[PDB]
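Before any comments, here is the structure.
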Amino acid sequence: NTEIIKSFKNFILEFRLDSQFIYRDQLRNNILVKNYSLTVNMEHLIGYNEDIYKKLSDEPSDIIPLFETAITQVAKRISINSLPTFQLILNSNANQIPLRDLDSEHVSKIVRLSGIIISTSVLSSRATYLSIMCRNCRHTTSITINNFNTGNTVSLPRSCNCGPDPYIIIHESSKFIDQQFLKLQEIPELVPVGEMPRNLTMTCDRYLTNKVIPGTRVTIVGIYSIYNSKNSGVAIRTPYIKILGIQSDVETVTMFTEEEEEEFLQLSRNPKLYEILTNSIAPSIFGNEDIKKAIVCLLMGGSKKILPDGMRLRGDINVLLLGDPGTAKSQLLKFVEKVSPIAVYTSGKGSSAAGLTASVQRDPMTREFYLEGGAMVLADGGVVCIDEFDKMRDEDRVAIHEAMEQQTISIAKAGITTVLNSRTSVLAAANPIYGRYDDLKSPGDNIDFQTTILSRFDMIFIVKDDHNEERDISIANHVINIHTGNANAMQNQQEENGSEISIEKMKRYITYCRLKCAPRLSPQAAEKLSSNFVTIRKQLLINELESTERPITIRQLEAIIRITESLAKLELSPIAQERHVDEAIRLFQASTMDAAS
Amino acid sequence: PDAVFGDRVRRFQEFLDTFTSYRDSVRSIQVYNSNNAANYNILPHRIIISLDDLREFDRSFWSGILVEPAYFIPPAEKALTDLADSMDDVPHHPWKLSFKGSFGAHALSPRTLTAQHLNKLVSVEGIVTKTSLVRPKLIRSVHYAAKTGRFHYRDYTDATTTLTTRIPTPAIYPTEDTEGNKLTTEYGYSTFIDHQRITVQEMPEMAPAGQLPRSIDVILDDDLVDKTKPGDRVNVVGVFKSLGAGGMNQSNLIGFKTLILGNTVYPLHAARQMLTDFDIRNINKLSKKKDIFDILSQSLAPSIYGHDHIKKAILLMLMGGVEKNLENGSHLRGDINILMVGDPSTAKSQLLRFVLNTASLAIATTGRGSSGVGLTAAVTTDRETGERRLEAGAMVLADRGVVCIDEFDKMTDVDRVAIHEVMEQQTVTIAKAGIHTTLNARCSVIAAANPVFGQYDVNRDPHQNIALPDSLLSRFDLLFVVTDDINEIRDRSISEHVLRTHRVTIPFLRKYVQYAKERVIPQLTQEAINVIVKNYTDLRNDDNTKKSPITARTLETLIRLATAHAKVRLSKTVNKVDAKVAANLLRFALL
Amino acid sequence: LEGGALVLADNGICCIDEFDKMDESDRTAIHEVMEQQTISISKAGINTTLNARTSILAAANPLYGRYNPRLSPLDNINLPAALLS
Amino acid sequence: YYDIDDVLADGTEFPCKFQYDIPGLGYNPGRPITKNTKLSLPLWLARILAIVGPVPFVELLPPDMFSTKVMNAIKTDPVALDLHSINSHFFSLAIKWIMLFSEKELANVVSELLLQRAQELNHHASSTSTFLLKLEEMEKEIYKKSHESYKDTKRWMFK
Ligand SMILES: Nc1ncnc2c1ncn2[C@@H]1O[C@H](COP(=O)(O)OP(=O)(O)OP(=O)(O)O)[C@@H](O)[C@H]1O
Ligand SMILES: Nc1ncnc2c1ncn2[C@@H]1O[C@H](COP(=O)(O)OP(=O)(O)OP(=O)(O)O)[C@@H](O)[C@H]1O
């Protein structure tokens, strides 16, 4: 019970791992911060005392208050009002547990776990302190929630006639905190079997809140327990779990460590800094580097130009993977999702149950209304993967026509008409009709009928798979090497050792980059390009002199413009290069060729 | 009461004695209050105060109001009303203070709030939604005891009472007060306040990357009530109220419903507006020029090439077209509606963003859309106290404003039939469950649609190219088809401005137009008629051998078009000179 | 129950628009309203046929977009022949 | 002078209307700019612009950065205020104007703000979050001195 406090206080002070102790440092470190927080390493904790760990592990919930009320003690020593209790977060990475198995045994047992959150509730208050007075006796009192597992745990005492419980709330004098109410779901990969994945509500309080984006892959710890609630039986209570602490895989969060910038600067210096990424995207993949290259330019985010008037350049473009199966484009986008920090893989229809249209749904209780969400909103300001785009129902397919440009969706459903913002960069993988012969046809006569669908698209790719013997046998064997003994997989080590991207770091690299530089083209690059498309505009119409039907827009050029900052963003340079531009031309020229066919 | 309360009141003497500027302003209220007393045999008691003076007065009392306004405020409340007594005590009552600020900490938007920001007066701004409708609320009660007479008296305090927490005292309602005489309810001697409550969503403009906005509630009482319609952009300022139990109130999870109370909630344009003299004189100076309008046209497309004829129609739509309603007969439609159409990558929707900004009212639309758009869609059931309440859709919410439509061709025809009711009739009709009404939607409107099929919007006939038959065509006063046709001579012009893109004043325009709206309507002049009569008739005499549709409604627009340019000229009267402008854009309408 | 229109317009003129868009559900009723002096509902437990004395006039628009002089009569009209007879 | 910020200080445009007619407009085909034409001017030129007369050549209207709404706003929450937003070059800058106009009023004011930032920025001495962004450049550099000061210090602390 009492005085176990000082033992932590000892580890708060007595502990020094050579040459420098930590948590005692962390406290003053948080002091000027006014952080009011401590992140504990539990695996570290056992290193101090073996007893108190499991001595803590026995009923960790009850010894929770034994800390922050203790941490203030020397913190108050170091403070020398008012001083709210700090928020501790202890953490451990050691044994990770499946969501598939939660045993009632685990109640009041702290468990570290990976997780994938469905969503989180809007924040709501909890009063850590309150003052209360008899509605009768005029008797003055005060209460606190010092810690809690919602119960409700406490109520108004009835001892002031006067009664019952004449004491009443005073909010002004009372002091408060917050809770997120997370809802987390297990990793989809395993082990749902044929059954649907279980979902779980995780409790985030105070600093815990706002710390995680919805839908993100996350690692979390906390305590298994059950709340009776009411809104089951006989006398059965619904499952709930405390979150402490949550140390989530980074980011999975705009801020980052400083030395990261430098190691990237090492990458920014590389002459091959772009060209190495050309290989990184397709470790298993063979060829199609142009389309492979066309990937990255979209990866860095599109041009955002907000200067007056409110007209703004969009992002990021559009791309089409259309080609005969064996294109491995769907396999490609599966790599694409893994590469994007935030992205949505959609083969639909929609994916998986997600409305391809962000749509409206009513609140079950108290009627009302709310946005039910949409994939565009889910991934907003990021990557979009699409399959069966030709198989897409054309009606919400219509909404796609809007989503790509104006990048703001609005619906009048019920009373809520509000216009949402969508900054996502979509890419269309839809398979072409009738295999090869459509290339024998017009370039159009594929998507819907009209190419107006293509009009909204920017870089559209038609895969030509030709049966060349040497070309196949190359990747043909390349395939077997992909397999056991995973000979190709071992090749990446030397590529990891010498040069080649790890691609998770690269994601951090891009996320770094995407927020970092705002490249603005050099004046001569444009004139180089202005002189360019005017030819292309004039030349393709020379193809149009035969009344040949296929296409061209001034938006076609603007899309190319976003390619200017694209690789240039990889360069990190403040302004676009003259030389840099040219590859965009010949690369888009390869895109124009698809129109040429 | 503690002197801490009496001293703070006493601490408010020299202020607002200095700055004393509010002292007579309340007296300015006193007089006008007395003014109305003079004519009838209206101003709210509450007064505005720039918080700033506390920084030159008490910095502790300053931040304290930011800290514990619940305490510092109530004494400040008294002295105002107290001095209000001394200001005029002769002739025979909240008297609230707003505080524009003088901010802030305490400057936050609703999306980011508390727990620390709780229990503190703070500016918070955003959309007004969904704005619960108003209901009346009593405080004081009074009675008569027969046959012994006299008069009874009773007081009330709710949860949202004043600012600070106080002992809850629901009284039922005063009756049979000793001696046991029957007590008849007495009113108007007793006190009342109509009550209002509204949430506010944080701006999507300032909204973060991938997440939804969260609207938060605020109470509206007395004058604070009905100061604004729902959907408005406004900055609310007041203390954040945490009142209500955490489930502890009844021994037995989530808890503490909370909102900000008071205070200013300054309406914000992001109309209003101040004009002054120097500014409007520019209007008065610019009005003389007949050369101004093309400048008015050129300013419209900062990033946009040409289509100035398309542009000219836009401002003429800003004018409103001079609604004239029949005496004891139906009004003809005043405002003009148009739709952009043409091959993809027209930048028509782009143009709507321009229509979307300086316009100031109103909401745009992209395809679908509905259910109902401006339909209330019968907000139901109840909400609240069993009370059915309709909440107007955008089309209604947009009344006396602009309507932009993206993907108008993709929109379901179900609500299109309503748009006939929306446009020709220019009013809303509602029967669902339900409430039965017909409410005015006169809102100005525009839309946009692609070619029915492909790039053939040129070759194929414009009919079957409409994509939305039929009377829909008659509705719009102008339909401009945008050819995607390209020219190297054109593209050469297309490049550099597109080039200068990546690397007369606009705001002055909306002020020029806004004042141009209420002043002054040109009415009508037969001289404009003289040419146009030969014009439109000749238009039916020729165009019918060229194109269509051709209707008197198109002629009716001529009055609208000329009506607008007469405003563009700021002419007190219509001129035939304007018709040549309208007819020409109408010439351009055909060609 | 609350009736109206034809039931409300009985023993009086009924003006009508969008007469082609009244579709079938209306056409059959007014088809019977041409039998006049009646409104027949077999719906629910309601078997009643109530008198409609309504005077009938509706203006309707020709086949899209407008009428074509080359178009023969009754090809231009969007209304059924038995409805016009 | 030789500090990039020195020349950087004069680069910002200052909205000052001239006292005289000025043939040979330096910016265009006036050719002369009529007296009391209101225009923003670079500090360096504007530094001495009205300095020569005996009436000054420019009316030199006061900066919006110096707006009473600014001067009071800082009185509230300078810690919360974003100086990176305001100019962002300010203290090295405003001192020039305050040198230029020679007013003591805001000086007695703003200098304290400089301290107010300093105290908390001293809290940054320990080894974030979003506050670091709102700092002025000169206000930003100051931390570099301090950050590395303890950084080598603590790195010196052990082995
Ligand atoms: N460039 C390539 N690199 C690696 N593998 C390839 C490549 N091209 C084809 N393949 C192989 O061919 C197969 C293609 O299967 P996949 O399902 O990815 O086709 P897809 O193009 O995504 O289908 P669809 O055309 O319907 O989108 C894969 O097993 C893949 O290994
Ligand atoms: N007059 C113009 N001035 C500048 N740019 C133009 C003009 N017309 C078209 N564009 C270009 O064409 C593109 C139009 O894209 P936008 O999404 O605005 O089209 P839209 O208005 O939605 O048309 P649609 O409804 O047919 O898609 C933009 O990139 C824009 O730069």
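Just so it is clear, chain B uses Swiss-Prot numbers, and the residues here are 17-57, 91-141, 151-310, 314-331, 338-570, 651-738, in order.
If you're wondering, the header gives electron microscopy, 6.1 Å.
Each residue, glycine too, has its Cβ placed from N, Cα and C.
Some features that Swiss-Prot has for this protein:
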BINDING   B:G409, B:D410, B:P411, B:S412, B:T413, B:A414, B:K415, B:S416  ATP binding site
DOMAIN    B:359-566  domain 'MCM'
MUTAGEN   B:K415 to A  No effect on MCM2-7 complex helicase activity. Loss of MCM2-7 complex helicase activity; when associated with MCM5 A-422. Reduces MCM2-7 complex helicase activity; when associated with MCM2 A-549
Interface-adjacent recorded positions, chosen from B:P411, B:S412, B:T413, B:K415, B:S416 when a CB lies under 8 A of chain A: B:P411, B:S412, B:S416
Residue, out of the binding-site residues B:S412, B:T413, B:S416, whose Cβ gathers the largest set of other Cβ atoms within 10 Å: B:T413
Listed binding-site residues adjacent to ligand 2, that is, members of B:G409, B:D410, B:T413, B:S416 whose C-beta is under 6 A away: B:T413, B:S416
Beyond the site residues B:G409, B:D410, B:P411, B:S412, B:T413, B:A414, B:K415, B:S416: chain residues whose C-beta lies within 8 Å of the centroid, for ATP: B:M407, B:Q417, B:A515, B:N517, B:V549, B:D551
Neighbourhood of B:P411 (ATP binding site), C-beta criterion under 8 angstroms, separation at least six: B:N517, B:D551
Cβ-Cβ neighbours of B:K415 (mutagenesis position) (radius 10 Å): 22
Number of other Cβ atoms within 10 Å of the Cβ of B:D410 (ATP binding site) across all protein chains: 21
Listed in sequence order, residues with CB under 8 A of B:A414 (ATP binding site) and six or more positions away: B:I371
DSSP-derived structure type at B:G409 (ATP binding site), helix or strand or else coil: strand
Cβ contacts of B:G409 (ATP binding site) (under 8 Å, same chain, 6 or more positions away): B:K415, B:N517, B:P518, B:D524, B:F547, B:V548, B:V549, B:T550, B:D551
